[PDB]
Each structure stands twice: as structure tokens, then as C-alpha cells.
Amino acid sequence: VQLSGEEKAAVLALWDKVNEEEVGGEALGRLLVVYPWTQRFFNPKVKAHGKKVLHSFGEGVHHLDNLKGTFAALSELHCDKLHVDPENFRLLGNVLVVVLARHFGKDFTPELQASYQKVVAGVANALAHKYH
Amino acid sequence: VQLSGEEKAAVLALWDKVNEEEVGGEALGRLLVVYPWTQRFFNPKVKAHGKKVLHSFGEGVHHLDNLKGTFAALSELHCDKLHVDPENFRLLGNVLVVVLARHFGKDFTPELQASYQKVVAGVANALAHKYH
Amino acid sequence: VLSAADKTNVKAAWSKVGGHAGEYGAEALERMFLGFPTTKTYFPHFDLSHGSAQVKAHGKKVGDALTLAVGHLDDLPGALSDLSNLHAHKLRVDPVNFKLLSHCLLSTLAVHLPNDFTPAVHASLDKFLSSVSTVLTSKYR
Amino acid sequence: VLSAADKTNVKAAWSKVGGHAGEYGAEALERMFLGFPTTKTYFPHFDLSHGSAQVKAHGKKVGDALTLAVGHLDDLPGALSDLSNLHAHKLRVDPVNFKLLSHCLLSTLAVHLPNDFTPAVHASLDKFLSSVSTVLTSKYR
Ligand code: HEM
Ligand code: HEM
Ligand code: HEM
Ligand code: HEM
């Protein structure tokens, strides 16, 4: 939502290191195992779809000042076509944070995580936009 | 959020019958009993504060096309002064719906309730505005 | 649900619901479908028009299951064991939907029993529904 | 938490945490205070600066309580009986905060044990934390 210049630079710099395929695959995979009801909506295709999710998150990270417009279409897709309850957007977001923590270890400091929690909340709220 | 002309008229017409004191008192009272952690933030003053909550809801019901602006100040009050987690806004909203059901009985039809659920969601989202 | 005081309230409140359990279950389902359109996706095989014989029939089942639960507050996991397989394993119902249906059931009880639906009873019934929902999503345990 | 497979995973994962339980608890607390500023309101008496001896001390307690829980997966309500009085009765901690701390603990375990923090283990640990949180908010039962 609202980040300082310093936070924004740390966020962007970590994203330069994110392999969207490997992170995407792992994040979707953990969602399905940790939260088994999501199996209603979804193996080599976990990878393929995981990659598309992360590529979309990447778009958010590069358009932090207009998350609503960026995810407008995706919001309708998830609401009227798929009927995904928006609580699950928040769940996927936190799973992505856990995955980034696993991949980056000690570089994923308490401060950097706090910034990513803002971003993930921003993204989930933009996807919920045309529901509620 | 978005209601038809027919829904809006039914919503407004029911609100003409709402005693903000008695509904307000009862809604706050049930919140405190059903969800006991809210007792951290709050008897004859349950009545007095209940009345202020309902008066604020009333303002939302009369300004459905601009909930964000209507509750801007109240959003900051609940976030930076009180530190109320926004999940509780949704809880209070559903408690108010149960109270209206109790007061209006069979006149509180499935259709009218569905309209009030939109309004309560709109209000909770406007109060969460400056958090997330 | 689990405290002695709560069980006493639940059994008492449900004695006042009586033979209307089925009717209230059906009305709670209509309130949920209307109020929360997302839920309709789990019933592609139902006629979801008001007065539907399918919704009526299904409300009765939901009503009978709750009346069963109230008789077995001691062993909810065992009494509803079959239902948790259906809901969490076969259907994969999103746990949020249980909160929505529970709200709609409490709304329906408020409508029909305004004098008996006291704050103390409302509280005990919310715990009861929460405890049933836990059992039915127990495959996510 | 409750399934035999889950208990086995939890006990196994916690053996890898070992004597770091206290350190991880303290780091999970710092992640929570930073990430979710709302939580800070429950600690008006703490010095909440990084490296605080109070946060360090409190993390150790939180760590010891979890290590206790893992030894008593059979009887969580009894082993943590005192803690549920403190959290739900005396402090009135909003249940949402338990989800936030649990997320922050899982994040901390991911940071320090990337090879052991497999999807299977992540899943079992989430159930464990959820089951502990239930006990600690049990006054809301
Ligand atoms: C919260 C972050 C999420 C993002 C950024 C995201 C993004 C996307 C994108 C970009 C697509 C395909 C867009 C296209 O048409 O090219 C998609 C499709 C889809 N999403 Fe999501 N999604 C998210 C969460 C979820 C969740 C939690 C679920 C529920 C399980 C879900 C269910 C689906 C389904 C079923 C499809 C259609 C997939 C297909 O046809 O292969 N999404 N999403
Ligand atoms: C969701 C609907 C809610 C509305 C519309 C609402 C509205 C209000 C209003 C209008 C005031 C006083 C405004 C003034 O300064 O004149 C207030 C104060 C306050 N609210 Fe809320 N509120 C809501 C929910 C909550 C919840 C869930 C809590 C948490 C328990 C809460 C906690 C408080 C507290 C502690 C005060 C200060 C009261 C005092 O100083 O007497 N509110 N609210
Ligand atoms: C209070 C919680 C609930 C109770 C007591 C309950 C009760 C039941 C019972 C007893 C059945 C079996 C019908 C039979 O085989 O005789 C059933 C089936 C079913 N339930 Fe639930 N239910 C609950 C919540 C939910 C929720 C939240 C959803 C999704 C929105 C849902 C969706 C379904 C579906 C799709 C079936 C299958 C219906 C069919 O086979 O035609 N239920 N439920
Ligand atoms: C995994 C869940 C949690 C565990 C295992 C846990 C553990 C503990 C323990 C063992 C104590 C007692 C310290 C002692 O007397 O020796 C304690 C106290 C306390 N907890 Fe928790 N806690 C948890 C969640 C929370 C949450 C979510 C909050 C609020 C954000 C919180 C706030 C507090 C506070 C304010 C105290 C009192 C500290 C003091 O007396 O100085 N706890 N906790």
C-alpha cells in the first residue's frame, strides 16, 4: 500500500532474485497440502500454474501504486467464474511469504518480511476488490 | 456496495423502524457475550456506546455511494488509537444482522437479509480502509 | 458446546426448536444461497428456487444431523464421523462456508424464536455450531 | 497435531529445533511486532527494541511452552491449562493474534531449517499450532 523509499528498494531488490517457476511451484504445492480444501480448484501443472501465480504477483510488486487496476480482471475471474472465497487470497499470500523465507534464509530479515506482508495484503485486497 | 433501486428502498424502509438505542444496546451487549475478547475494549454505557455505533451505521445506510469517505476518520480512530483488528468489524456487522432478525421477525426475509449483508460488508470494509 | 453450562443451554434451546429443526435448516440454506452467492457452487445438482423440494429435503437432513449432534455432545467426532468424510474428504468444502451457514442458522433462529434467543443462548449456540463445524472439517484437523 | 501421522511429524520436527526453541520464539515475536503492529498493544510493559532482554526472555518462555506441548500432544488442555486462563480470561487476547504469531513462527522455522521444513512438516506444524491456539483461547470454547 504505502511503503517508504527504502522499503520499496529492498522489496524490488529481493524480487530480482526470485525464480518465479521454482517459487511458484513450491507455493502452490504447499497451499494444496497445508490447506487441502484448495484441492477442489486444482502436478507438472502445479508447476505451470504456480508460475502464472508468481508472474502475476511480480506485476503487483512493480505496480504498487495501483494494485486495484492491475488485478481488476483477475478479481472478476476469481469471483464470478471460479467462486473462490477471498480468505484464500490471504492464505496463498502468507504461504508465499513462508516460501520466500525458506529460499532466502537470514537475508529475509524481520524488517523485509514486514514489507512483504504489506505487499501480500495489498495484493489480496486488490483481488477481493469486486466481491464485497 | 452496489444495490438495485428496489433493494435500496427496502433497506431504507426498514431503517425508518430501527430504534438506534435499543438495537445499539442489544448488538453491543451480544458482541461482548458471544465474543468475550471484545470485553478488552469495553453497562448503562453499553447502551450509550451501542447507540453511537448504530447512529454511525445509520450514516452508512444513508451514504451507500461513498462509504470510504463517510468512515475515513472512524477508520483512523479504530486503527491507530484503539488497535482493533478489522476482523471484529465483520463480527459486529453480523451480530447487528442477527439483532435485526430478532426485532423484525418474518419481515426480515431472506432477500432483505441478503441486502443487509452487502451493507454490513461495505461498512466493515470502509472501516478497515486505513489498515491493510 | 463443551462446558457443562453450554451443553445445558444447547439442549434447552434445541428443545424449543423441536420438530421445526427441518424447516429452519431449509430456511437457513435459502438465506445462505441469497446472502452469500459463493456457496451455491457446491449444489450444481439442486434446484435452488425458493420452495424447492430439494432444498426442503436437504434442510430436513441438515436439521436431523444437528438434532443428532445435540444428543451426543459428549462424542461429536463419533456421531458425525461419516459426515466429516463427505464434507472434508469427498466435497472439499472450504471451512469459511461453515461460518456462513452457522450465521444463517442463528439468523433463522432469531427470526422464529425471538423470546428464547437470549444473549446467553446465542452464545452457547455459536459455540455449538463452531464445534460441529470443527468436526465436519476434521479431515483438515 | 491429533492424527498419528501428524504427531509423529511434530515430534520429529521439534527434535530438529532442539535447544533453539527459545531463540526462534524470540525471533518469531520480533517478526510479529514488525509485521503486525496491532499486536504490540498487548505488551505495553516491554521494551520492544531488537535485542531486548525482555523479548529474549519472553521468547524463551514461549519456546519452553511449545516444547512442553509437543511432549503432551495427548492432553494439550491439561498441560496448558494455566496458560489458557492467562490468555483468554486475564488478557482477553483476540484469537486472530494467535494466527499471526503462528504464521511468524512458521516463517522463523523456514528461515533456520530450510531443508527440514518440507511441505509434509509444514502441514503438521500448522495443525499443531492451530490446536495449541484453540487450547489457549479455550475460555471462548
Ligand atoms: C492470491 C493470489 C492469486 C493470484 C495472484 C492468482 C492469479 C491467477 C492467474 C494469473 C490466473 C490465470 C490468468 C489467465 O487467465 O491468464 C489464475 C487462474 C486460476 N486461479 Fe488464481 N491466483 C491467486 C489465488 C488463487 C486461489 C487462492 C485460488 C483457489 C484455489 C485460485 C484459483 C484459480 C483457478 C481454479 C484458476 C483457473 C486455472 C486454470 O484454468 O488452469 N487462485 N489465477
Ligand atoms: C464495525 C462497526 C463499528 C462502528 C460503526 C463503530 C463506531 C464507533 C464510533 C462512532 C465511535 C465514537 C466516535 C466519536 O468519537 O464520536 C467508536 C468508538 C470506539 N470503538 Fe467503535 N465501531 C465499530 C466497531 C468496533 C469494534 C468491533 C470495536 C472493538 C471492540 C470498537 C471499539 C471502540 C472503542 C474502544 C471506542 C472508544 C469508545 C469510548 O471512548 O467510549 N468499535 N466506534
Ligand atoms: C452445520 C454444518 C452442516 C451440517 C450439519 C451439514 C449436514 C449435511 C448432511 C447430514 C448431509 C448428508 C445428506 C445425506 O446423505 O443424507 C450433507 C451433505 C452435503 N452438504 Fe452439508 N452440512 C453442513 C455444512 C455444509 C456446508 C457449509 C456446505 C457447503 C456450502 C455443505 C454442502 C453439502 C453438500 C454439497 C452435500 C451433498 C448433498 C447431496 O448429496 O445431494 N454442507 N450435509
Ligand atoms: C503459540 C501461542 C502462544 C504461546 C505458546 C504463548 C506462551 C506464553 C507463556 C508461556 C506465557 C507466560 C509467561 C510466564 O508466566 O512464564 C505467556 C504470557 C503472555 N502472552 Fe502468550 N503465548 C502465545 C500467544 C500469545 C499471543 C498471540 C499474544 C498477543 C499478541 C500473547 C501475549 C502474551 C502476554 C501479554 C503475556 C504476559 C507476559 C507477561 O506477563 O509479561 N501470547 N505466553
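All residue numbers given for chain C refer to Swiss-Prot; the residues shown span 2-142 in order.
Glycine residues also receive a Cβ, built from the backbone N, Cα and C atoms like all the rest.
Annotation source Swiss-Prot lists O2 binding site at C:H59, citing sequence analysis. In sequence order, C:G26, C:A27, C:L30, C:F47 make up the list of same-chain residues 6 or more apart from C:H59 (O2 binding site) whose Cβ falls under 8 Å from its Cβ.
When secondary structure is read from DSSP and collapsed to three states, C:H88 (heme b binding site) falls in the helix class. Under the heading heme b binding site, Swiss-Prot lists C:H88.
Using a 10 Å radius centred on the Cβ of C:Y25 (variant position) and all shown protein chains, the other Cβ atoms total 20. While the structure shown retains the original residue, Swiss-Prot records the natural variant C:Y25 to F with this note: Exist in both chains.
DSSP assigns C:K61 (variant position) to a helical segment in the three-state reduction. All protein chains considered, the CB of C:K61 (variant position) has 15 other CB atoms within 10 Å. For the natural variant C:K61 to Q, the note given in Swiss-Prot is In fast chain.
In this structure, the C-alpha atom of C:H88 (heme b binding site) lies 17 angstrom from that of C:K61 (variant position).
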